[PDB]
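Before any comments, here is the structure.
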Amino acid sequence: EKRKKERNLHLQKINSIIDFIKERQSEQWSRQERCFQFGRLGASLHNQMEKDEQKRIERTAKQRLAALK
Amino acid sequence: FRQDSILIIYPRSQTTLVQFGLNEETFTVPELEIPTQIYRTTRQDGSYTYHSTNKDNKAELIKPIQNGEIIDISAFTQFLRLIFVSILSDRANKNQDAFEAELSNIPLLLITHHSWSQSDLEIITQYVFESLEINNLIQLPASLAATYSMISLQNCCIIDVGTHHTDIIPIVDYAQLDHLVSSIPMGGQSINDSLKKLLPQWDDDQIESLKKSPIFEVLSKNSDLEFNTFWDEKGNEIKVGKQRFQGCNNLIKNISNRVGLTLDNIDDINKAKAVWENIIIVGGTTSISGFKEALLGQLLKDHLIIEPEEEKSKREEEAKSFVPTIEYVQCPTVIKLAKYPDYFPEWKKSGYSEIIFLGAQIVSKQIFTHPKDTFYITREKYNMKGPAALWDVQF
Amino acid sequence: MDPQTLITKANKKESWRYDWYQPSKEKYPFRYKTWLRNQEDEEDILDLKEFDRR
Amino acid sequence: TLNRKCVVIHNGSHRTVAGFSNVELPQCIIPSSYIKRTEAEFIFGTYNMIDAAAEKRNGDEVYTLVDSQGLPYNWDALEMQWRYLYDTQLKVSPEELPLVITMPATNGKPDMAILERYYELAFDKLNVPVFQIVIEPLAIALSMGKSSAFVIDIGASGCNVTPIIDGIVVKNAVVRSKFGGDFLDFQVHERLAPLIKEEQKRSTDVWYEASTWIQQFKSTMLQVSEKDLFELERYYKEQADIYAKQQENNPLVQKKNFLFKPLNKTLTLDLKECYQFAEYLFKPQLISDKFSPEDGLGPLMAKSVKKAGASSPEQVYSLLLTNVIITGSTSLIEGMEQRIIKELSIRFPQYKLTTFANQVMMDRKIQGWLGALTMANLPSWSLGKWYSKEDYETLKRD
């Protein structure tokens, strides 16, 4: 009757609010981890562009020899 | 995505840096610099018509950005439309199959400012996905673009010295601390105004030519000479004394004070020290030689945690009867400027006053050349949420 | 070519509004401005190379 | 989720933290006081006040907006504070978005009228279309993931101890202490005053000192004794003699040095005097004789435990003591939580303490704001009480 309904509604409200708050905590951790990971991947892009353009500068420095002739 | 179709727009209070397409060899300085202004023709019945030129002297001049803030969101969006349609017309005239190759899918990256409203960014999102019909959008923060052009440092501080304002932005864990982002209403014009106070007999143009002269530096050989000669914009030779070593000091002191009061409120001291060790100073005003080193030295003078020289002197006198160092509990023992990327040739050639834009050349190589759509809104995400999809793709 | 035709020919679709909305349980006694999905029935070119730096 | 976006404003006793519901970190953290500049000028925000406190101009007076009870008392300057929030920081109209505000846990009497004031501040003045009120210990205990919890919020106004059983706040056992961050500001000022040449209306300079270097003393120099101080000395000598005899020093005599900036001077304190300030939060009888040992946090927690027994008592005791949550900015000081664990286990030796705490430095300062943030984005409007304009239209009639 009217008592079972109220008790079950209170229990469902409690469990549902706990569930959605745990979901938002997982969202917090996921967004922060994605920020750290994509920043550290941008650093790896920096390192790769460094290695490529250093190889280019070394070839041009070695190469200037042909120009010197 | 095709790297020829990557479009980057960086608008400011005065100008706007535009680049359509990456070089694929090395990253280049932006060639297109359009001043952020539009023309508002007030049509009878009340409606507005926006133009690139003053249409028959019926239009007023609307500058959509001042001090980094968007003050007219519709004029800003239609000025973005003017830039984008100009790029479409240029590529369609040049290539004439561009709408199948170069214009068939244009990812847009608009570099944003901290002072822009959330409602303003949502209107920008609605405008990009409806009016311009652009299928994809990154709204990049300017401070995060600065720290992604710098070596992708986890903790840093951004000093953006503009023309009439200076932005102070701490970045902890690749994220912007919005409750500590501040701005002083004071920038490159205060160097000018200090030189107006120190040199009354000149006008605005001679003092601006002094600020843009090679002989204007801040001490922290030009420094050996008492007088030195520069040239006017009209080619007139003008001599100046010690006033070419002055004028910047008040800006440096106020920036040092605001950076100190900003970074003393970082409660995690381990994050705070790594912020203090990675001071990043950007702006066209920062193209003045010796400005960044003098601001670093003023941070060292005002906020470095060291034993007082008088107490160390008394203690060294007590030792004359080896000196250990007083270890303090204060965070800011080491203050450093962050190490600049010395591997971009064109950016070394043209200077790093606009290095923020360089981060957009890196991030749009990151996200737009990799299948993950985590940080740009797709047409899928827009058809799901609208401008509310902007807050699922933020950094 | 025309600006609207340059836009429409490029980058190839719903529209969204900033409107008052009343949520339902029925209807809540308030409203709030939010981004609502629109239903079915709901200029110039500057020349480049003038601002190309040279 | 719901197609909405809420404004989340937290009015603490020292910090007012305001932001949106689509973000995890706030748009602004301003102080909960204001500088009257004198025509009148009410200076709002962090950087605008401190610079005005650095100007040291006459007529500049820091007036607080939230008292020791956690409730507002100056509603017009709070109104102008929220106008400063919606205009300079949030940059949005208060008519457009729903609002979520916070209240501290009370005993039951002051709520309704302040509710009416909230009505009179949201409806008659801001025209907020609907606003939600959440309870700050309920928001802290519920955003961590509990419906029965024992909340200990050590803030600036004092220590707030609140039992919560299955989502409802046990109101008769809500006990608010007085010793907190502002008390430690006064103690640090009064003790360092002969070393810094120092020793309402001068609340500009008092607030400026409490906001620049006394907080730097609190975050770096202060350490909370995990046991009682004399009991720490006994236990630490008892440990160190075991180490010295097992292999074949006083831990208090470690000198900690504070670089005081307005005089450029080293302030050298041993670790006992670093413990001493935090000893008055738990033993307030060491400054004066008008304060009982019951007035400290030590028994008071347990006192707030025992009134929860008459909300059968020994089950409520275990339900609270297995769900102890420690929060607050003043509780960011090193060693605060272990003193709560030991000082609460010596008054309940039977029960095992499982204390949970948000270990992030920033997130414990804004933990009530984060609780209201989790309460703002709830995907059902029936999960919280949303006072629309009809509620204050009903409260007007008789």
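The residues of chain D that appear here are 2-39, 44-204, 214-262, 281-343, 380-466 by Swiss-Prot count, in order.
Going by what the header records, the deposited coordinates were determined by electron microscopy, 10.1 Å.
Every residue, even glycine, has its Cβ placed from backbone N, Cα and C.
Record note (Swiss-Prot), mutagenesis D:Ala19 to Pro: Impaired heterodimerization with ARP9. Temperature-sensitive phenotype. Moderate suppressor of Ty phenotype. The unchanged residue is displayed. According to DSSP, D:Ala19 (mutagenesis position) is assigned to a strand segment. Sequence-distant contacts (6 or more apart, same chain, Cβ under 8 Å) of D:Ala19 (mutagenesis position) comprise D:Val8, D:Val9, D:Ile10, D:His11, D:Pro27, D:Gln28, D:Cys29, D:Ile30, D:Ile31, D:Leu90, D:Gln94, D:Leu95, D:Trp437.
Annotation note: D:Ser33 (mutagenesis position) sits in a coil segment as assigned by DSSP. Here D:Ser33 (mutagenesis position) comes close to D:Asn12, D:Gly13, D:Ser14, D:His15, D:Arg16, D:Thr17, D:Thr69, D:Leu70, D:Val71: these same-chain residues lie at least six apart in sequence, with C-beta atoms under 8 angstroms from its C-beta. According to Swiss-Prot, the mutagenesis experiment D:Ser33 to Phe carries the following note: Impaired heterodimerization with ARP9. Temperature-sensitive phenotype. Moderate suppressor of Ty phenotype.
In the three-state DSSP reading, D:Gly396 (mutagenesis position) counts as coil. Non-local neighbourhood of D:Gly396 (mutagenesis position): D:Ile157, D:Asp158, D:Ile159, D:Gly160, D:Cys164, D:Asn165, D:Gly185, D:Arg432, D:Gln435, each in the same chain, at least six residues away, with C-beta under 8 Å from its C-beta. Listed in Swiss-Prot as a mutagenesis experiment, D:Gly396 to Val is described as follows: Temperature-sensitive phenotype. Moderate suppressor of Ty phenotype.
Summarising the environment of D:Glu411 (mutagenesis position), the number of other Cβ atoms within 10 Å of its Cβ, over all protein chains shown, is 20. Record note (Swiss-Prot), mutagenesis D:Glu411 to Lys: Impaired heterodimerization with ARP9. Temperature-sensitive phenotype. Moderate suppressor of Ty phenotype. The unchanged residue is displayed.
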